[PDB]
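Student: Here it is, the structure, as structure tokens.
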Number of protein chains: 2
Amino acid sequence: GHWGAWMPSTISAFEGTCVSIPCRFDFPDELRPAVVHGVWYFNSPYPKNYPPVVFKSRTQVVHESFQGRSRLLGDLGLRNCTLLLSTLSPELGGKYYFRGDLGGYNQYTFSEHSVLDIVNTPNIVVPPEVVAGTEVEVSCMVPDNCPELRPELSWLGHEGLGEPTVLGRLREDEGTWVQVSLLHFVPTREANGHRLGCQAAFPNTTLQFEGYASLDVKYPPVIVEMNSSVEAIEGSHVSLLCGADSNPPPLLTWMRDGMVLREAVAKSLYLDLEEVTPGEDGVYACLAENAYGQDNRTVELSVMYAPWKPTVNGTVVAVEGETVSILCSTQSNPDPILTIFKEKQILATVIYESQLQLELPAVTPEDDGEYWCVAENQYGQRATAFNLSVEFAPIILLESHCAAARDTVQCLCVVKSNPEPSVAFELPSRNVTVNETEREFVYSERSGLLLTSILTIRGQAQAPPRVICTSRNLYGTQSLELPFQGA
Amino acid sequence: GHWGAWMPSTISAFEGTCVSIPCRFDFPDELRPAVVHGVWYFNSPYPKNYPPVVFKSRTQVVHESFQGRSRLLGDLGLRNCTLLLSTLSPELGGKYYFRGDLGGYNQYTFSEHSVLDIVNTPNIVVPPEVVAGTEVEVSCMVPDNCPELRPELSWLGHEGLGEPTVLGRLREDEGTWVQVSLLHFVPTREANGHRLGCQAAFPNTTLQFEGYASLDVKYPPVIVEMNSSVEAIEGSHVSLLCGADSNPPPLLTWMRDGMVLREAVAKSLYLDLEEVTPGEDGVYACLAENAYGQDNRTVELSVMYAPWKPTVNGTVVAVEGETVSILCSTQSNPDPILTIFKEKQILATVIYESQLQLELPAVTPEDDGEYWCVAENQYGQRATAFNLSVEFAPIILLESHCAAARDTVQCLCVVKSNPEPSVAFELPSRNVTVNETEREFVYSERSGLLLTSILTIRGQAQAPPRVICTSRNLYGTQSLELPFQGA
Ligand SMILES: *[C@@H]1O[C@H](CO)[C@@H](O[C@@H]2O[C@H](CO)[C@@H](O[C@@H]3O[C@H](CO[C@H]4O[C@H](CO)[C@@H](O)[C@H](O)[C@@H]4O)[C@@H](O)[C@H](O[C@H]4O[C@H](CO)[C@@H](O)[C@H](O)[C@@H]4O)[C@@H]3O)[C@H](O)[C@H]2NC(C)=O)[C@H](O)[C@H]1NC(C)=O
Ligand SMILES: *[C@@H]1O[C@H](CO)[C@@H](O[C@@H]2O[C@H](CO)[C@@H](O[C@@H]3O[C@H](CO[C@H]4O[C@H](CO)[C@@H](O)[C@H](O)[C@@H]4O)[C@@H](O)[C@H](O[C@H]4O[C@H](CO)[C@@H](O)[C@H](O)[C@@H]4O)[C@@H]3O)[C@H](O)[C@H]2NC(C)=O)[C@H](O)[C@H]1NC(C)=O
Ligand SMILES: *[C@@H]1O[C@H](CO)[C@@H](O[C@@H]2O[C@H](CO)[C@@H](O)[C@H](O)[C@H]2NC(C)=O)[C@H](O)[C@H]1NC(C)=O
Ligand SMILES: *[C@@H]1O[C@H](CO)[C@@H](O[C@@H]2O[C@H](CO)[C@@H](O)[C@H](O)[C@H]2NC(C)=O)[C@H](O)[C@H]1NC(C)=O
Ligand SMILES: *[C@@H]1O[C@H](CO[C@@H]2O[C@@H](C)[C@@H](O)[C@@H](O)[C@@H]2O)[C@@H](O)[C@H](O)[C@H]1NC(C)=O
Ligand SMILES: *[C@@H]1O[C@H](CO[C@@H]2O[C@@H](C)[C@@H](O)[C@@H](O)[C@@H]2O)[C@@H](O)[C@H](O)[C@H]1NC(C)=O
Ligand SMILES: *[C@@H]1O[C@H](CO)[C@@H](O)[C@H](O)[C@H]1NC(C)=O
Ligand SMILES: *[C@@H]1O[C@H](CO)[C@@H](O)[C@H](O)[C@H]1NC(C)=O
Ligand SMILES: *[C@@H]1O[C@H](CO)[C@@H](O)[C@H](O)[C@H]1NC(C)=O
Ligand SMILES: *[C@@H]1O[C@H](CO)[C@@H](O)[C@H](O)[C@H]1NC(C)=O
Ligand SMILES: *[C@@H]1O[C@H](CO)[C@@H](O)[C@H](O)[C@H]1NC(C)=O
Ligand SMILES: *[C@@H]1O[C@H](CO)[C@@H](O)[C@H](O)[C@H]1NC(C)=O
Ligand SMILES: *[C@H]1O[C@H](CO)[C@@H](O)[C@H](O)[C@@H]1O
Ligand SMILES: *[C@H]1O[C@H](CO)[C@@H](O)[C@H](O)[C@@H]1O
């Protein structure tokens, strides 16, 4: 064929271990030299910039940095130029060329080369993404390019997780050989932050080389930091703490009835409320959402607040003998117990309810006065008041009399009615006496519901003059004869 | 003797009546003419201004205005020259001279003369001042200078008043003769404005001559126009009229308690008052004072006015079981009757007096409230009011109870006290239960004197928990166990 060669671009091995560079070449078969010499140049392609001579046919003189370190296996004449370099060191790490010397002026340095790496750490391969709910395999590749010292592998930090599987050497890249060791297992949620290692050793040696890798397992957020059902006062400070444990940043959302609130991405979100109201009462949900799974957890916040200042509707001023409905409303957050009562007497008692109604069958006069409505509760109590002032058909009280002093005669009659009662006296006075004695006579006064009135007849002997009292308003009329107590 | 004559300066007589001029003369007695002539000149003393010749000896020729009107009586030779002139007339009224004619160049007109008045009205003389309490005499003089026609007198408008006294002729002035007629009587108070007359006549004639005079009698003021005892309202118009009847201007004085007021001099003085006050009430005196006597008359003015707005002193806020004095004062001009009373009951009644006191023996709670004080009177009535608010050692009313609903148990206890009562509940609750059910419990309220309070024990079975109520103020303390009515 034509000129040309075959050599693996990349080759690697450990410290103190031999390498075996696979090499093959071609030259015009037209020439058949009986003696074929060859040279292994280091770090440089052109002879012009003098490179270290790794090996030369029929010549012991090489570079002093390769003296006793290298030797060629197999005749060149059979197109075989594989090379062995034992006991490596980091200086020897570089690029290697092969130049051929057959005949004269037919000396060719081949362009295609091989690069020598000198690594003392094995190569571990792990999947880009490790899900906590899928089966995962991790490999440990070690570059065995030495047939005399065959390396053996070890798994450090295995912690069970099933047996390690083993392979012989596989055909890595272009003709190079590598012993691989794979591990097959399925992670949990604790697999993250774990350390996995791979060791390599040889029988007759004190050489031991090791490599590491830390796992990044992706688990779905499961909410741990979640406080339960709470009860807080209005105005007080409310601190809800929501925490999710996911290795991928879990999208944490605070929501209620479909509201945005504070949406954020972290391991723990705070939700603060001040001036708590009955509107903020109820259920708050925290959703931990991740591309590997989701978890929602909910809490109940009961706002405990003293009952509102009560309000009362219904009738207030009705007639006598009628029906009266009084409706008392209150908006409390914890079940309020509320009672309504008159001065000295208690009327209606409702237990654990929002509002209370009281009905009155008929109105006796006494049902006038002011009543009270209290809303009692565990955390506080407020109240309100309402005057029931009914309408009356005038009632002349029997505290009424006619006292007779000797010289002059006087009477006292009292009534009670809601509107002011036009009051009057009637009397049987013998004959007709005008401008005699007195003509101005009586006087009257009122306090609240009571209308007191006093009569005074002047110059009347103890001869008992009968006296009658009458009272009218817009509703009723009453008349009554008064008795004697004096003399 | 020497030259000279004697003749009355003034002589007077009526119309148609003769006059007799008394005349005497003297001349040096050395000459004795045997023939003595004489002449009576009129109106002029000197012959130079030719005067009318009234008479001439041995000569009929006289003035034509004296022709047949005059004649001389008695011889001149006996020194007598008295002359008579009959049938007079107003022209002849003038001054008369006498001139003597004895011998030659011994002709003398005498300087002293006589003047002839011709009056047809008699002369009445009355005292300068005529007192109604003294005896008075009035004269009527008439000049009788005619011996042939002797005049006689008459009293016209005599009206009794006693007899007229009569005199003969008296010797008026210098030798002239006058018939006088005097009247003696004593006047009254009506004598003023009376008319007194004097007439004179002769027997054989139609001649009658008359004269007049009006009396000015001075009487002491006797008060006629005087209204009696009166009663008038304050603010009203008061008109006092005081009249005196005295012919001399009576000094009228309005006085009271020794005060000047309106002093004036007339027949009737007005005294006006407006905005009458209790200070102008009382006795007013009118004095009619004259230099001929005096008279005082008095009146009583009572001011009738509605009683003043009453004022009350004494205690107002005392303790329980104590004594209370309430003094109510009023200043009324007519005797006021006044009463004080409580709402519904009457307390004190005083009749026709200025002020009224009420005492209270002990104070029962009910003696609290507001009382009224009225001052009633014929012309009007005003009033005032006062709150008696006493102090109480707290009283727990027996409107108190313990109603037991099935689910929950509630109580109601009420007291009454003047200062606010610190109120409390005591109860036997088995074991000790704190923060269980309720810990706020009770509620209380107050109206006026009443302190209502309600208890509420929550979650207590119908197993009846006994309940006690206590109340303390600065005065007393009470405790009481309440009973069951529900279930
Ligand atoms: C160019 O030429 C070279 C050789 O000149 C070829 O490369 C290889 O060179 C290595 C030298 O290190 C040879 O490895 C040796 O293998 C011997 C046994 O060969 C095996 O294969 C035959 C198959 O016919 C089997 O029957 C046999 O049982 C073997 O499994 C061993 O004797 C040597 O190892 C000894 O020492 C080690 C420890 O040091 C022990 O583990 C061994 O048991 C033994 O005692 C040695 O390792 C290898 O054989 C050569 N390969 C070939 C194919 O010849 C290149 O291939 C060639 N290239 C070109 C392009 O021509
Ligand atoms: C100057 O002289 C004259 C007389 O010349 C004197 O004046 C008097 O004159 C009058 C004449 O009118 C004389 O009056 C007459 O009176 C006669 C009676 O005299 C009375 O007196 C004597 C007293 O001796 C009594 O006795 C006697 O009774 C008489 O009472 C009457 O006769 C005359 O009146 C007759 O007429 C009338 C009516 O006309 C009748 O009423 C008579 O009754 C009677 O009929 C006459 O009136 C008077 O006498 C003379 N007086 C005197 C004193 O002589 C002067 O006095 C004198 N003066 C001086 C200074 O010398
Ligand atoms: C309810 O009734 C009371 C009287 O019983 C009304 O008036 C109060 O009376 C007290 C006297 O003890 C006064 O000191 C208060 O000032 C009064 N209140 C007011 C607002 O003036 C009261 O007004 C009545 N209320 C209603 C709503 O009818
Ligand atoms: C006397 O008592 C009355 C109450 O009984 C006092 O107050 C009056 O109460 C009525 C309610 O019906 C109010 O409408 C009046 O306005 C109140 N009066 C005043 C002046 O405020 C009253 O004040 C008491 N008087 C005295 C002198 O103690
Ligand atoms: C009292 O309530 C009134 C409304 O009446 C109530 O509601 C209607 C729909 C019916 O159910 C009826 O039976 C109820 O009584 C209001 O108009 C009024 O403003 C209210 N007043 C107060 C004090 O809240
Ligand atoms: C009530 O009168 C008081 C005076 O007291 C009275 O007069 C004295 C001299 C004694 O006679 C005593 O017994 C009387 O009670 C006054 O100080 C007070 O201002 C008066 N108040 C009124 C309301 O008028
Ligand atoms: C040492 O190497 C020899 C090869 O010469 C091998 O047979 C032997 O098993 C090895 N022994 C140890 C202990 O490494
Ligand atoms: C959550 O509720 C519990 C009651 O079980 C309470 O003790 C805790 O303090 C609450 N924590 C937060 C953060 O609200
Ligand atoms: C909440 O989680 C439950 C799992 O029990 C799931 O069925 C539901 O769909 C989730 N809801 C949301 C809004 O993510
Ligand atoms: C008249 O006058 C004479 C005198 O001559 C006298 O006597 C007589 O009384 C008189 N008579 C009357 C009526 O006048
Ligand atoms: C005087 O008093 C009487 C009452 O007798 C009365 O009628 C009269 O009008 C009063 N006159 C005056 C001027 O006051
Ligand atoms: C009033 O008149 C009487 C007469 O009865 C008299 O005594 C008294 O002094 C007179 N008083 C005065 C002040 O003039
Ligand atoms: C190597 O040298 C030249 C390169 O073109 C050719 O004649 C032939 O490929 C030979 O083998
Ligand atoms: C009248 O005349 C003269 C006046 O002096 C005197 O000689 C005498 O008085 C005589 O009578």
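To match Swiss-Prot, the residue numbers of chain A are left as they are there, and the shown ones run 20-506.
Looking at the header, which is where the method is noted, we find X-ray crystallography, 4.3 Å.
Backbone N, Cα and C atoms are what each Cβ position is placed from, and that goes for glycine too.
Pulled these from Swiss-Prot:
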MUTAGEN   A:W25 to Q  Abolishes C-linked mannosylation
BINDING   A:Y65, A:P66, A:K67, A:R118, A:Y124, A:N125, A:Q126, A:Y127, A:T128  ganglioside GT1b (d18:1(4E)) binding site
MUTAGEN   A:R118 to A  Abolishes ganglioside binding
MUTAGEN   A:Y127 to A  Abolishes ganglioside binding
MUTAGEN   A:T128 to A  Abolishes ganglioside binding
DOMAIN    A:139-237  domain 'Ig-like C2-type 1'
DOMAIN    A:241-325  domain 'Ig-like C2-type 2'
DOMAIN    A:327-412  domain 'Ig-like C2-type 3'
MUTAGEN   A:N406 to Q  Increases homodimerization
MUTAGEN   A:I473 to E  Abolishes homodimerization
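A description of the local structural setting of each listed feature is requested, covering burial, neighbours and distances.
Tutor: In the three-state DSSP reading, A:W25 (mutagenesis position) counts as strand. A:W25 (mutagenesis position) counts 15 other C-beta atoms within 10 Å of its own C-beta, drawing on all protein chains shown.
Of all Cβ atoms in the shown protein chains, 14 besides its own fall within 10 Å of the Cβ of A:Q126 (ganglioside GT1b (d18:1(4E)) binding site).
Less than 8 angstroms from the CB of A:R118 (mutagenesis position) sit A:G57, A:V58, A:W59, A:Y60, A:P66, A:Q126, A:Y127, A:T128, A:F129, each of them six or more residues away in the same chain.
The 10 Å shell around the Cβ of A:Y127 (mutagenesis position) contains 15 further Cβ atoms across the protein chains shown.
Around the Cβ of A:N406 (mutagenesis position), 10 further Cβ atoms fall within 10 Å across all displayed protein chains.
With a cut-off of 8 Å between CB atoms and residues at least 6 apart in sequence, the same chain places A:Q429, A:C430, A:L431, A:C432, A:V461, A:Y462, A:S463 near A:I473 (mutagenesis position), listed in sequence order.
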Student: How long is the line from the C-alpha of A:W25 (mutagenesis position) to the C-alpha of A:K67 (ganglioside GT1b (d18:1(4E)) binding site), rounded to the nearest angstrom?
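Tutor: A:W25 (mutagenesis position) and A:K67 (ganglioside GT1b (d18:1(4E)) binding site) have their Cα atoms 24 Å apart.
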Student: Near chain B by Cβ (under 8 Å): which of the recorded positions A:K67, A:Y124, A:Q126, A:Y127, A:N406?
Tutor: none
Student: Find, for the listed binding-site residues A:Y65, A:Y124, the residue with the lowest Cβ contact count at a 10 Å cut-off, counting only other Cβ atoms.
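Tutor: If we count Cβ atoms within 10 Å for the binding-site residues A:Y65, A:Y124, the smallest count is at A:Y124.
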Student: Quick one, of the recorded positions A:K67, A:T128, which Cβ has the fewest other Cβ within 10 Å?
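Tutor: Ranked by other Cβ atoms within 10 Å, the recorded positions A:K67, A:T128 bottom out at A:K67.
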Student: From the Cα of A:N406 (mutagenesis position) across to the Cα of A:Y65 (ganglioside GT1b (d18:1(4E)) binding site), what is the distance in angstrom?
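Tutor: Cα of A:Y65 (ganglioside GT1b (d18:1(4E)) binding site) to Cα of A:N406 (mutagenesis position) measures 119 Å after rounding.
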Student: Based on DSSP, tally up the residues of the domain 'Ig-like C2-type 1' (A:139-237) by helix, strand and coil.
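Tutor: Summed over the domain 'Ig-like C2-type 1' (A:139-237), the classes give 0 helix, 48 strand, 51 coil.
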Student: Can you break down the domain 'Ig-like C2-type 2' (A:241-325) into helix, strand and coil residue counts using DSSP?
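Tutor: Counts, helix then strand then coil: 0 helix, 52 strand, 33 coil.
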Student: Cα distance, A:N406 (mutagenesis position) to A:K67 (ganglioside GT1b (d18:1(4E)) binding site), nearest Å?
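Tutor: Rounded to the nearest whole number, the Cα-Cα distance is 122 Å.
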